[PDB]
Amino acid sequence: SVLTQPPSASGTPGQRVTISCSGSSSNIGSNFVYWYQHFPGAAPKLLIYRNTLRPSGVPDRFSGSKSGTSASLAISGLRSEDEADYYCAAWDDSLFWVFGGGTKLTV
Amino acid sequence: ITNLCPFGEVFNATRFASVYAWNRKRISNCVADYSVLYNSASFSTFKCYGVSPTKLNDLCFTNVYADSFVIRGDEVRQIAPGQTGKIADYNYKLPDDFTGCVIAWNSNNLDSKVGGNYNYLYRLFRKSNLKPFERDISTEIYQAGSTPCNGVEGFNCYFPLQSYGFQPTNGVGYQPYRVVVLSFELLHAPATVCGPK
Amino acid sequence: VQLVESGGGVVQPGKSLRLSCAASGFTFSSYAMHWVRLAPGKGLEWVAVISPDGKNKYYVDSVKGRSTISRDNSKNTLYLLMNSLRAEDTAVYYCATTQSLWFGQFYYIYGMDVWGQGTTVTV
Ligand SMILES: *[C@@H]1O[C@H](CO)[C@@H](O[C@@H]2O[C@H](CO)[C@@H](O)[C@H](O)[C@H]2NC(C)=O)[C@H](O)[C@H]1NC(C)=O
């Protein structure tokens, strides 16, 4: 996993938590990074694609942005039922789909 | 010799255009000194598809076009006849037959501020391969498949312009490179640009 | 858009396995398929990408030259063949369908969109 992420994060329910995904200039720069969530014992789902868009059926709380060779995601109005692992995946310039280490969120 | 060409204006410039709308300057009616710019070694890559550079001052033309833009250091080779990719396919493609020189020099120090530049954008996802010497400033949202997006963004509808991630420290690969293409044209009118007598 | 998988039984090291992903609810020939894996105690790891036409495909470095990806449009099926497995290969493997319609050879806009059920594999 070329990408690096904080080992875990947590907070109170509703202080606009943030998660940062760090990577080199050949993975998350000059390309796009998509953020998915993995529930315990359930199939992963797409949350953010193209660094700003969102798919149908996903609330407006989740937001994402890129600030150069690194991306960030923000969840406002966090609820107790958002426990999951958040993965940031980008396309390496050469041949790869580099995945992030993960982010174990707790409330 | 009385008057020289304005190579300084197009070479030494602060506000330097992006690639998706590459700057074009028309040079004529002036004496051009190619020896002075060739001798200097500041230029990283100096290719000339056509006449030999050292004899450039021995040739006379009626018009020359100075295209100029900025690209990633890695993909500077794409500026040449035949080669295809993401710069010579959708942004700036030279014709298969060519006559000009392609100067390209590193500009990492002058660009790529500490927090990023973001002032250089390159086109992506063009509807069809670009014909030679065409610029497309259009920012209309791209589409594919069958469903047309009503000015919105999502699956099957992309934003064609993507920004660079220039940083002061990126390596010789992903660093800014300023490229200037000097394309001559003989046409039919009497030649104006010439070398020193 | 319903995706299911079958195969991936308990197999000892050095043997060969075939995983079959079945898709329904959309045009299977207009999308590029992705294979990924989730290993215990490790983050999601990409495995391979296969184009709808099958002419262009790519593999991850770890699984390179010891696997095969194939797709059958007529039967709407996706076959992954693994050979010469090892201890670390044990993981829950997943088949993913891109939502963006294929319109070229880019492979960075093609998203790992809505996921499959996925099946465990133990070496
Ligand atoms: C662009 O600017 C550079 C730097 O100024 C020029 O390179 C030399 O600059 C010093 C002082 O700035 C002059 O004394 C030298 O004469 C310059 N070199 C040459 C070969 O003349 C550079 O010349 C400028 N560009 C052009 C086209 O003249």
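Note that chain B carries Swiss-Prot numbering, so the residues on display, from first to last, are 332-528.
Placement of Cβ uses the backbone N, Cα and C atoms for every residue, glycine included.
Straight from Swiss-Prot, the features:
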DOMAIN    B:334-527  domain 'BetaCoV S1-CTD'
MUTAGEN   B:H519 to P  Increased resistance to human covalescent sera neutralization
VARIANT   B:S371 to F  In strain: Omicron/BA.2, Omicron/BA.2.12.1, Omicron/BA.2.75, Omicron/BA.4, Omicron/BA.5, Omicron/BQ.1.1, Omicron/XBB.1.5, Omicron/EG.5.1
VARIANT   B:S373 to P  In strain: Omicron/BA.1, Omicron/BA.2, Omicron/BA.2.12.1, Omicron/BA.2.75, Omicron/BA.4, Omicron/BA.5, Omicron/BQ.1.1, Omicron/XBB.1.5, Omicron/EG.5.1
VARIANT   B:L452 to Q  In strain: Omicron/BA.2.12.1
VARIANT   B:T478 to K  In strain: Delta/B.1.617.2, Omicron/BA.1, Omicron/BA.2, Omicron/BA.2.12.1, Omicron/BA.2.75, Omicron/BA.4, Omicron/BA.5, Omicron/BQ.1.1, Omicron/XBB.1.5, Omicron/EG.5.1
VARIANT   B:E484 to Q  In strain: Kappa/B.1.617.1
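Overlay of Swiss-Prot feature records on the structure.
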residue: B:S371; record: variant position; CB count, 10 Å: 10
residue: B:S373; record: variant position; CB count, 10 Å: 10
residue: B:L452; record: variant position; CB count, 10 Å: 16
residue: B:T478; record: variant position; CB count, 10 Å: 12
residue: B:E484; record: variant position; CB count, 10 Å: 13
residue: B:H519; record: mutagenesis position; CB count, 10 Å: 6
B:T478 (variant position) and B:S371 (variant position), Cα-Cα, nearest whole angstrom: 54
Entries of B:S373, B:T478, B:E484 (variant positions) sitting next to ligand 1, with Cβ under 6 Å as the cut-off: none
Proximal to chain A - recorded positions among B:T478, B:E484, B:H519, CB under 8 Å: B:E484
Cα-proximity to B:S373 (variant position), 10 Å cut-off, over recorded positions B:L452, B:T478, B:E484, B:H519: none
Integer Å distance between the CA atoms belonging to B:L452 (variant position) and B:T478 (variant position): 27
